[PDB]
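Structure first, then comments.
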Amino acid sequence: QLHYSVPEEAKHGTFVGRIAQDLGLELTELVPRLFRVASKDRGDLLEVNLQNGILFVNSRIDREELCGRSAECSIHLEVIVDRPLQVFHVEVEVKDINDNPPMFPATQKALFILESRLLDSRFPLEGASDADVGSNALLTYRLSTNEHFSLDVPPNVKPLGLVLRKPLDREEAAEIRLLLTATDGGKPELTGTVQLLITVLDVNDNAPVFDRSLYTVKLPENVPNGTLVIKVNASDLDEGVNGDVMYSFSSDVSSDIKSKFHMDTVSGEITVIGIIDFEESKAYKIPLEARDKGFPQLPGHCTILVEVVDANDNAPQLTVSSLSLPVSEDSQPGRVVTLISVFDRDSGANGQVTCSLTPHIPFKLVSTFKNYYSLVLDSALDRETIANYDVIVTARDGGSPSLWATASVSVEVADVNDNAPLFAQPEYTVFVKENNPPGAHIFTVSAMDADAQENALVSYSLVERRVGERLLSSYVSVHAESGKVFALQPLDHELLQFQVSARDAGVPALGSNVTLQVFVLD
Amino acid sequence: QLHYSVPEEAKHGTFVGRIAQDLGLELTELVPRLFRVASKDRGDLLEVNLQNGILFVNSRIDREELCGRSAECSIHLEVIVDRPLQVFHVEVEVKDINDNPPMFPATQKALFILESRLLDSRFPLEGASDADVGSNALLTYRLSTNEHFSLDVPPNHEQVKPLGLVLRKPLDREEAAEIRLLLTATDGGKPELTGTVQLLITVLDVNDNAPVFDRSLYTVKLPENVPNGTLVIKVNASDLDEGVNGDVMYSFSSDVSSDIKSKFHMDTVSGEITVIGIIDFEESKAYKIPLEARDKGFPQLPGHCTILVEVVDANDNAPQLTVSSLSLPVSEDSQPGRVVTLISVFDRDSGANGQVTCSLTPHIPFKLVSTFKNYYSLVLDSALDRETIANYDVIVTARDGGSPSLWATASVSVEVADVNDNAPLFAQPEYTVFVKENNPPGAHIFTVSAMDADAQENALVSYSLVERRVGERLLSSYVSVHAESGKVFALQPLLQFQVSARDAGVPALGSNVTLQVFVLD
Ligand SMILES: *[C@@H]1O[C@H](CO[C@@H]2O[C@@H](C)[C@@H](O)[C@@H](O)[C@@H]2O)[C@@H](O[C@@H]2O[C@H](CO)[C@@H](O[C@@H]3O[C@H](CO[C@H]4O[C@H](CO)[C@@H](O)[C@H](O)[C@@H]4O)[C@@H](O)[C@H](O[C@H]4O[C@H](CO)[C@@H](O)[C@H](O)[C@@H]4O)[C@@H]3O)[C@H](O)[C@H]2NC(C)=O)[C@H](O)[C@H]1NC(C)=O
Ligand SMILES: *[C@@H]1O[C@H](CO)[C@@H](O[C@@H]2O[C@H](CO)[C@@H](O[C@@H]3O[C@H](CO)[C@@H](O)[C@H](O)[C@@H]3O)[C@H](O)[C@H]2NC(C)=O)[C@H](O)[C@H]1NC(C)=O
Ligand SMILES: *[C@@H]1O[C@H](CO[C@@H]2O[C@@H](C)[C@@H](O)[C@@H](O)[C@@H]2O)[C@@H](O)[C@H](O)[C@H]1NC(C)=O
Ligand SMILES: *[C@@H]1O[C@H](CO[C@@H]2O[C@@H](C)[C@@H](O)[C@@H](O)[C@@H]2O)[C@@H](O)[C@H](O)[C@H]1NC(C)=O
Ligand SMILES: *[C@@H]1O[C@H](CO)[C@@H](O)[C@H](O)[C@H]1NC(C)=O
Ligand SMILES: *[C@H]1O[C@H](CO)[C@@H](O)[C@H](O)[C@@H]1O
Ligand SMILES: *[C@H]1O[C@H](CO)[C@@H](O)[C@H](O)[C@@H]1O
Ligand SMILES: *[C@H]1O[C@H](CO)[C@@H](O)[C@H](O)[C@@H]1O
Ligand SMILES: *[C@H]1O[C@H](CO)[C@@H](O)[C@H](O)[C@@H]1O
Ligand SMILES: *[C@H]1O[C@H](CO)[C@@H](O)[C@H](O)[C@@H]1O
Ligand SMILES: *[C@H]1O[C@H](CO)[C@@H](O)[C@H](O)[C@@H]1O
Ligand SMILES: [Ca+2]
Ligand SMILES: [Ca+2]
Ligand SMILES: [Ca+2]
Ligand SMILES: [Ca+2]
Ligand SMILES: [Ca+2]
Ligand SMILES: [Ca+2]
Ligand SMILES: [Ca+2]
Ligand SMILES: [Ca+2]
Ligand SMILES: [Ca+2]
Ligand SMILES: [Ca+2]
Ligand SMILES: [Ca+2]
Ligand SMILES: [Ca+2]
Ligand SMILES: [Ca+2]
Ligand SMILES: [Ca+2]
Ligand SMILES: [Ca+2]
Ligand SMILES: [Ca+2]
Ligand SMILES: [Ca+2]
Ligand SMILES: [Ca+2]
Ligand SMILES: [Ca+2]
Ligand SMILES: [Ca+2]
Ligand SMILES: [Ca+2]
Ligand SMILES: [Ca+2]
Ligand SMILES: [Ca+2]
Ligand SMILES: [Ca+2]
């Protein structure tokens, strides 16, 4: 019937069309007959002036306000004239102009993506809104050139996705900034921009690592209660709770190790809580584990080997063996007497021992094997001059400070018959009473020795002599046990000299005789 | 010194050496003189028989009991003889035989390793212990042939640091839940003894699998007038993890509109979408809803899926119509084909129930016709008459199609205006009267009557007189009449005249009736 095309948002009084002459009616007819024009929507967008008989724009025309995002827009206007009654229906189609730019819901939007997020994972992103319809509507999206991310759009309606091309890391890149540009295909060309500032969330993917797998620490033997050994330090590359670690022992530690050593969980300092002995254990090997606070927590392992240094804290324990009581006087030099065994609990320089004895002593000490010493006899010996020795043996434990261990040994010398029984002085003379009764003691001879026991035993005897052959009698009788001389005859008148022999009882028996004389002629 | 070599743990009374003749001593001296042999440690390991003067093993010799894990083992025996006193020291070195196998601290050891463990990561393992000393001590480790793991041992020395298991290829819980391996430690001695430890390592589930739907987008159709709490669709998320990491919670995305949240709600556990508000097609044609689902794991991964729901236009609105251009007068002379009033029909609904069908009374000369779109004009056809038909009340019925169909009726009152097209008619022509003989002046004689079919001024009867030949003769104008009433007055003691009845309308129409009076007295 009739179609008019009018551009959106036109100048006031914009020429639409000569509707008057188009319907075969003159202005002259238009003036008297009642001219009515009615339309839907606003109905005041267009109006006709009768003076020149034309149709024109009165107010601003917003197509998107009336028809929204619909493909076709047309305004139905009816024209009524009276006397006579006549009605004509005319439709005016509104043309869309690119006056509406691509508008994003927000200029700035921040997204949060985990670090451990794998590739091919897409993230939903809201598109820009546009009230325009057709070619002058947004169709082209352009993402900033980035290494990690790429853009993806469904060909149809559906939120566009952001795909992770390269893996992300918090430590390398804490924050990532991108810009998304949406451009519509219209004249003039309009701009849409949204800047995305995405922050990388820390994921516990860094295990705690020590400086080296093994550490070596020297430790004294007699360290007091609560002595520091070493503090271990672990490095972690995460943030906050994932970045700090607690130190602890491994579950495979020995009971003794746990008994002697302890570690503070927070500090990671190793302190001694038990008496450690070098003789008990020379060194300790301790496995250590450190764990962070993150839920997927990773452990860090390192083993400390501590060595205990031997301090001279034990005196050289020695034992006297093979106790030999007798030592003969005639013993030639080079004869062993007793045995000595010296041992030391300590080890090393303060483990070796040097033994010695009294210098003012004929005996000398010499060792044959290891720390076993044998007491050998040197120089000559005499029982009578010196009876017994009480030798004190000193054992020196080297190192600083040096220790001492002494032993008292009692050794006695055995008597050997090498002396002879000697009377006081030769010779002896006595004078007996004239009328001498029988069985009367006249004199008691005496002898003394230097030896002991049977070697010092004096046995008195008499000699026979020629005068005995002269036949007076068996004369005097002597007592071997006492040395008393007994007479059994009255003296008569008609020089007596006889030898009294005192002897020993030892196996090499030795004796001497003294001359005793009696003179009687009364 | 003097050296004799004896293997550890020998048979009872094993020949060691002829110590008697070796020390320059005859049997003759050996028998009576006390011949003593004494040693530290046990001191009962060796003893000499005097009958033949020889040295032999008396008790079991355990080298590991005496020297432990030391390189060199030697027994110091001292020989004491009396009369005269003489002492001879002899050392007997014990040779080690491989009688102690490589022993691990435990036959079975279980390790717990995370799935997310990166490559080149090593795990500490304790080595095997051995009481043997020398060549017959363990130095060689052999790990079971495994794809994922490889063995690592420090070369400087053994028992300096625990040997490690290094991850060559990454492991996964879903593919391999458990891994069993065997570690064999072999010492270099003859014969060779082996020590073994069986490792049962378990793979720990790590939340590294994101929840995934069947497809990114789903399409569901939904009616318009759905009641409060109507189910739309149930969504399904698939997860490949274990336990708390394997089950997911359903929720809306944070980017949803407030209206969307107002019209739709979702159960977190089930993942079912239900409507809790009245949705209207005129309000919104379709809804696009983003959905997010998150698992219970500490490193929780999200899953996104968008539901597109379409609203169907249901006939719940009657076609709103308005009567326009109200025209009260309608002339009788109006030619057929001529429009009367205007009707404007609009419908809120769209589609099959958007189209409207109008109609009018079938028993009526009027017809309804549309020229453009859904704009209708009521046009008059055929002739009409005021007197025959006084007024019309046109009822327009509008039917809204679809199931069920809607109805909208309209009553329009139109009246036709009277037009003078009829003529005043007397009862019957003609009329004749006889006047009194002795007639007085100014006397009423008769009252004429006339009637019309029209209305108002057109039905107004006005009585008048004609001149006539008798009147022209100038005798008189005869009777004088009142136009309003039609009364005839006589003023005098064969008369034929015409009484003309006329209208009062602008197009005046009239008719004449013959009136006669007879008086000759
Ligand atoms: C060698 O030193 C050992 C500790 O080292 C010292 O102490 C620390 C604190 C530092 O100052 C350091 O520099 C020192 O050198 C020492 O071990 C100690 O032994 C005593 C008893 O023998 C313990 O006393 C008990 O303590 C517990 C507390 O337990 C703690 O254990 C660990 C420590 O890290 C952690 O889990 C906590 O921090 C705990 O605090 C008490 O609970 C307990 O009392 C209970 O029993 C009594 C009696 O029934 C009740 O009345 C109470 O209510 C309690 O129920 C004891 O008092 C002492 O804790 C322990 N020290 C450490 C650090 O564990 C060792 O004895 C020293 N060697 C020798 C030979 O003495
Ligand atoms: C283990 O040793 C390290 C270093 O000796 C200790 O690290 C301490 O804290 C920070 C850790 O990052 C060290 O570096 C610092 O980093 C900040 C970051 O901004 C920087 O501003 C500093 O200038 C410094 O470079 C820092 O050197 C060190 N500080 C102290 C007082 O120790 C760590 O504490 C040790 N482990 C334990 C358990 O103490
Ligand atoms: C989801 O649907 C299940 C049935 O199909 C299953 O899920 C899909 C994704 C595939 O993994 C297929 O192999 C499965 O058999 C139901 O068993 C399950 O109950 C549904 N989910 C819920 C929460 O009910
Ligand atoms: C619809 O009902 C709403 C209340 O819903 C409540 O929660 C849902 C999940 C159902 O279980 C229901 O039984 C509960 O009472 C009202 O808040 C809302 O106003 C209602 N809308 C209407 C009546 O248009
Ligand atoms: C008595 O002693 C002297 C002293 O030399 C000795 O000559 C003499 O032989 C001894 N007498 C006897 C009987 O041996
Ligand atoms: C919007 O589009 C224009 C060109 O159409 C650019 O100049 C602008 O920077 C943005 O990309
Ligand atoms: C879109 O993006 C550009 C680049 O960031 C801005 O300059 C503009 O103002 C809008 O935010
Ligand atoms: C060293 O000290 C000890 C202490 O008993 C003595 O017995 C020994 O004789 C030496 O004087
Ligand atoms: C001579 O001397 C001895 C002592 O040596 C006395 O015992 C003896 O009786 C006599 O007088
Ligand atoms: C270890 O290997 C040795 C041979 O080298 C076997 O004899 C032993 O039984 C174990 O399998
Ligand atoms: C040590 O390893 C062997 C295989 O060499 C097993 O048979 C034994 O049970 C132990 O686990
Ligand atoms: Ca616009
Ligand atoms: Ca526009
Ligand atoms: Ca646009
Ligand atoms: Ca990292
Ligand atoms: Ca960490
Ligand atoms: Ca990290
Ligand atoms: Ca000590
Ligand atoms: Ca010591
Ligand atoms: Ca010492
Ligand atoms: Ca002497
Ligand atoms: Ca003597
Ligand atoms: Ca002597
Ligand atoms: Ca053995
Ligand atoms: Ca052995
Ligand atoms: Ca071995
Ligand atoms: Ca996995
Ligand atoms: Ca997993
Ligand atoms: Ca999961
Ligand atoms: Ca509705
Ligand atoms: Ca509807
Ligand atoms: Ca409808
Ligand atoms: Ca008529
Ligand atoms: Ca009429
Ligand atoms: Ca009339």
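Chain A uses Swiss-Prot numbers throughout; the residues present, in order, are 30-185, 189-526, 530-557.
Each residue, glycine too, has its Cβ placed from N, Cα and C.
Summarising the annotation, Swiss-Prot assigns domain 'Cadherin 1' to A:34-133.
Swiss-Prot lists A:243-350 with the feature domain 'Cadherin 3'.
For A:351-455, the entry in Swiss-Prot reads domain 'Cadherin 4'.
Experimental mutagenesis at this site is recorded by Swiss-Prot as A:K138 to Q, annotated: Changed homophilic interaction, being unable to interact with the wild-type protein but able to bind itself; when associated with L-284. Around A:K138 (mutagenesis position), the C-beta neighbours below 8 angstroms that are at least 6 residues distant in the chain are A:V226, A:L228.
Annotation of the mutagenesis experiment A:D284 to L in Swiss-Prot: No effect on homophilic interaction. Changed homophilic interaction, being unable to interact with the wild-type protein but able to bind itself; when associated with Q-138. Counted within 10 Å of its Cβ, the other Cβ atoms near A:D284 (mutagenesis position) come to 15, all protein chains included. Secondary structure at A:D284 (mutagenesis position), as computed by DSSP, is coil.
Under the heading of mutagenesis, Swiss-Prot lists A:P328 to F and annotates it as follows: Changed homophilic interaction, being unable to interact with the wild-type protein but able to bind itself. DSSP assigns A:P328 (mutagenesis position) to coil in the three-state reduction, outside any helix or strand.
According to DSSP, the domain 'Cadherin 1' (A:34-133) comprises 12 helix, 35 strand, 53 coil. 3 residues are missing from the deposited coordinates between A:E526 and A:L530, whose CA atoms sit 11 angstrom from each other. With an 8 Å limit on C-beta distances, the mutagenesis positions from A:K138, A:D284, A:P328 that reach chain B are A:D284, A:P328.
Counting Cβ atoms from all protein chains shown, A:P328 (mutagenesis position) has 21 others lying within 10 Å of its own Cβ. Flanking an unmodelled run of 3 residues are A:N185 and A:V189, whose Cα atoms lie 6 Å from one another. Cα to Cα, A:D284 (mutagenesis position) and A:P328 (mutagenesis position) are separated by 22 Å. The residues of the domain 'Cadherin 4' (A:351-455), classed with DSSP into helix (H, G, I), strand (E, B) and coil, number 0 helix, 53 strand, 52 coil.
Counting residue by residue with DSSP, the domain 'Cadherin 3' (A:243-350) contains 9 helix, 45 strand, 54 coil.
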